[PDB]
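Colleague: The structure follows.
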Number of protein chains: 2
Amino acid sequence: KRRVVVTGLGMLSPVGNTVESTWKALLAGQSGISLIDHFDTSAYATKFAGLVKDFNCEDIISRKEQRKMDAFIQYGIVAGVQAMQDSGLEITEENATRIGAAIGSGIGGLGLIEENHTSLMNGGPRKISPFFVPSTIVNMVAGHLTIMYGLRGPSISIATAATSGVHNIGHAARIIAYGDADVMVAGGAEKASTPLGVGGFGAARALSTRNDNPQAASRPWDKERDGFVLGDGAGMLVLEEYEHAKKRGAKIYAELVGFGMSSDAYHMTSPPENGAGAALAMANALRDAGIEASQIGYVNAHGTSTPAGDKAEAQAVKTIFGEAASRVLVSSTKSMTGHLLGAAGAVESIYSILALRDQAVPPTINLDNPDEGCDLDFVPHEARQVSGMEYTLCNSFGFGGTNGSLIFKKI
Amino acid sequence: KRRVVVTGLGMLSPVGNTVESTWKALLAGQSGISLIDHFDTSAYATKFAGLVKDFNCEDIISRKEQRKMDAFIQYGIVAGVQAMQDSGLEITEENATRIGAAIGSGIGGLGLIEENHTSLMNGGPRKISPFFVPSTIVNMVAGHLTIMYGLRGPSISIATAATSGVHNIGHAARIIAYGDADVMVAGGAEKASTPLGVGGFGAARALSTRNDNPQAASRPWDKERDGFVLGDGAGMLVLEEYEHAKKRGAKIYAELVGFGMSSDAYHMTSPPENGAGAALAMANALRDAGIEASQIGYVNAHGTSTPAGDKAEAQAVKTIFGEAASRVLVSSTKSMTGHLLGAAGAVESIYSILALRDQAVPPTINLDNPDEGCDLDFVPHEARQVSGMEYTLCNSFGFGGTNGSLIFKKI
Ligand SMILES: C=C1C[C@@]23C=CC(=O)[C@@](C)(CCC(=O)Nc4c(O)ccc(C(=O)O)c4O)[C@H]2C[C@@H]1CC3
Ligand SMILES: C=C1C[C@@]23C=CC(=O)[C@@](C)(CCC(=O)Nc4c(O)ccc(C(=O)O)c4O)[C@H]2C[C@@H]1CC3
């Protein structure tokens, strides 16, 4: 029976351009939200987001190649390289066939779709770039990374909106456990802070419009919350069959033990008050891991900072945790990072893994005045020290009612 | 050990709006390619495509709901309903939790992305539709269908360009076989015949420009081939654990026995001359099925009608089939249907299943003057009667070098 462990990490987030710098900022309660400057936000209801500061790929992606990729692909490649380098894995002719990728994105190449469509409108189809398609489509991060590293094993890309990162990580694990691969680079990348992303989610009345205090905007479970905050970035993990990791003397961050999925079957852009879908996904991950809810020490929530979304998950956590509900810690790191969409589940799985390593749990900042009837410990304001935490759980839910939960185990 | 069978089929294609009408047209060598009329093609190098004729969803999708969906979603829902109805499955409170969906698309909502971006350019973000995001993103077919049928089991959506349909079908099977579901509606949907789809693939020099004879344009393995022909549609299959199918007295079309994946690790938009990636995917599907290449009777090829793509797959088939290479039948139905992109692997899996049922193999039409050194039987011109064919294989490859092969077994 094949076990799957995590042997490499890579990340670009609004609070840091490496895994460790991002994690340091999160334990310190730092916000990565700021005012947008790369487009004129005068007419936008929302004028801020969690941006990647000073992104740099000069040494990683050639200049001939950069021109062929939307920003989300560039972020995903940089984070994937970070992970592959961290793993220390050496690809060979013998290996290549057993190493793959499961990387996606919720929305993909908004920036270059806008650029190409602007060009088409202005000068006709003659002005569309030859790179239009391969520069925007969701699966292009997996495609570039396999080519860059010579990976010939399975490559897939799951695009399930905000659930993408968890699904891609979960299915990469399944692929290894099934026997179709020994190693997979898995995760998600997103750069939706563009006129269409900001204007589009704004049109749906889904974004916070607290322009006068961008850093207080994302405030999960707080009574004054008014929608999510968009965040850009990428998170990647190298997953690897257990015996293969040891035999090569790999450093092992944690083991991936459970993966659960469900569908709300309720509404396209809102969860049911019940949180029944969220509950079933967590229940499925627990059964997959062979453990009880009481063994979970910390839940990194989907917690996007929407009025109805936050309430549904708190109900689902109550439902699954029952007695232990008040004893498990729950926190939403989107209070600092914003919502990375298709990359959220990927960076958040990293947070869930590091919490195990460091026995430290990042806070839900801005939780000044929690919803009433809430009995849960949302780790408000300040990080929390924990003791013998052996399991963490990461939730990620998405438009379409699609849900996913991952369970990591220490060592 | 859980076996997976196919118990329901649904389809919209350029040669028919049902499964049986489409299959009848294919065995008759009919082309579904025609001149585009829904947009001004004056400035386009390519002015034709395989369109869905007289699409109708009046009785299936409410008018309040249609306005919230790009065409690809509407096609996918109609084909999914066709499949669920064909399966005869009755969803219950007891069942709901064990039935899910794995449905994707290569490019998703081009038409509504263009509409929304046009609106933004013309009148600012105020003019973006509240439905922008949920009307365009790839996972929305799975989302609507789960809500429509009350499906609460796992839902994922794989977007791997032209490989999508095969990946989604293959992973739905894995999900059932793993034990996470007993039933899954799986497939793909695409409607990329828009200014961006036609202009975008045109910019890449990937499309045939034989405007003077649209029906002769798609001509896989023919010396005069000049690129692929874009096709719209959707293909859906209900996959189901074997014992569950029987117990309810389900009609069983075929069993899904093998699923293989690989990556070319070569170039973003072209396969290696070697066809090594294609070969590895087929090799992996055969090993997964536990059979030898000699047991395959018919290969429904990726065969898109590009100069380099068709040659690479013929090399890969030679490589895998060796001695039997000339004895296996290979055909590309894209010679009639055009390239359905993220739905190609889904409709083509249906063709591969029906070939088993009917012991009849559809032709590669337009194969007037085959590439030289080719020794393979590409079923040129006319359908072929077969005798004791027990296994069919369906290939689907995609930009990014991502490959997939499915193997179906009679009964
Ligand atoms: C349908 C309606 C009713 C409505 C009213 C109150 C709300 O809280 C929300 C804002 C957001 C619902 C939600 O969290 N969905 C929701 C969801 O189900 C799944 C995922 C996410 C995510 O961002 O990843 C998400 O955001 C909206 C969406 C919307 C307009 C007002
Ligand atoms: C990179 C270059 C060189 C080039 C020259 C000859 C060719 O045949 C192709 C036309 C198409 C290659 C191809 O089939 N890729 C290709 C591929 O790898 C995977 C999938 C598909 C598909 O449609 O699903 C596909 O189409 C093109 C693409 C392009 C411009 C000319």
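Since chain B takes its numbers from Swiss-Prot, the residues it shows come out as 3-413.
Determined via X-ray crystallography, 2.0 Å.
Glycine is no exception: its Cβ is also placed from the backbone N, Cα and C atoms.
The following feature annotations were taken from Swiss-Prot:
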ACT_SITE  B:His304  active site, for beta-ketoacyl synthase activity
ACT_SITE  B:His341  active site, for beta-ketoacyl synthase activity
BINDING   B:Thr271, B:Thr308, B:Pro309, B:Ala310, B:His341  platencin binding site
BINDING   B:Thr271, B:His304, B:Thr308, B:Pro309, B:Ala310, B:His341  platensimycin binding site
MUTAGEN   B:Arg207 to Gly  Impairs the binding of CoA. 10-fold increase in catalytic efficiency with dodecanoyl-CoA and malonyl-CoA
Colleague: Could you tell me the C-alpha distance between B:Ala310 (platencin binding site) and B:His304 (active site, for beta-ketoacyl synthase activity) in angstrom, no decimals?
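Modeller: Cα of B:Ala310 (platencin binding site) to Cα of B:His304 (active site, for beta-ketoacyl synthase activity) measures 12 Å after rounding.
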Colleague: Find, among the recorded positions listed as B:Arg207, B:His304, B:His341, the one whose Cβ has the highest number of other Cβ atoms within 10 Å in the structure shown.
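Modeller: In terms of Cβ crowding, the pick is B:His304.
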Colleague: For each of the binding-site residues (B:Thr271, B:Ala310), count the other CB atoms lying within 10 A of its CB, then report the residue with the highest count.
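Modeller: Compared across B:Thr271, B:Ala310, the most Cβ atoms within 10 Å surround B:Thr271.
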Colleague: Measuring Cα to Cα, tell me the gap between B:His341 (active site, for beta-ketoacyl synthase activity) and B:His304 (active site, for beta-ketoacyl synthase activity) in whole angstrom.
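Modeller: The separation of the Cα atoms works out to 9 Å.
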Colleague: Return the maximum Cα to Cα distance in Å (whole number) over the record's platensimycin-binding residues: B:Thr271, B:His304, B:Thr308, B:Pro309, B:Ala310, B:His341.
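Modeller: Comparing all Cα pairs, the maximum is 16 Å.
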Colleague: With the platencin site defined by B:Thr271, B:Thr308, B:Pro309, B:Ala310, B:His341, which remaining residues of that chain have Cβ atoms positioned within 8 Å of the Cβ centroid?
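Modeller: Sorted by sequence, the hits are B:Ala208, B:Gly229, B:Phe230, B:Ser272, B:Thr306, B:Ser307, B:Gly311, B:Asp312.
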Colleague: For B:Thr308 (platencin binding site), write down the residues of its own chain that are at least 6 apart in sequence and whose Cβ falls under 8 Å from its Cβ; none is a fine answer.
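Modeller: Counting only residues 6 or more apart in sequence, the Cβ neighbours of B:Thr308 (platencin binding site) under 8 Å are B:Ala208, B:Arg227, B:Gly229, B:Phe230.
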Colleague: For B:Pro309 (platencin binding site), what residues in its own chain, 6 or more apart in sequence, show a Cβ-Cβ distance under 8 Å?
Modeller: B:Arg227, B:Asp228
Colleague: Where B:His304 (active site, for beta-ketoacyl synthase activity) and B:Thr271 (platencin binding site) are concerned, what is their Cα separation in Å, rounded?
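Modeller: That separation, Cα to Cα, works out to 14 Å.
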Colleague: Between the Cα atoms of B:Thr271 (platencin binding site) and B:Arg207 (mutagenesis position), find the distance and write it as a whole number of Å.
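Modeller: Given the Cα positions, B:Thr271 (platencin binding site) is 11 Å from B:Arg207 (mutagenesis position).
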Colleague: Per DSSP, to which secondary structure element type does B:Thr271 (platencin binding site) belong, with helix, strand and coil as the options?
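Modeller: Note: B:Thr271 (platencin binding site) is coil by DSSP, not helix or strand.
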Colleague: DSSP on B:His341 (active site, for beta-ketoacyl synthase activity), three-state: which is it?
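Modeller: It is in a strand.
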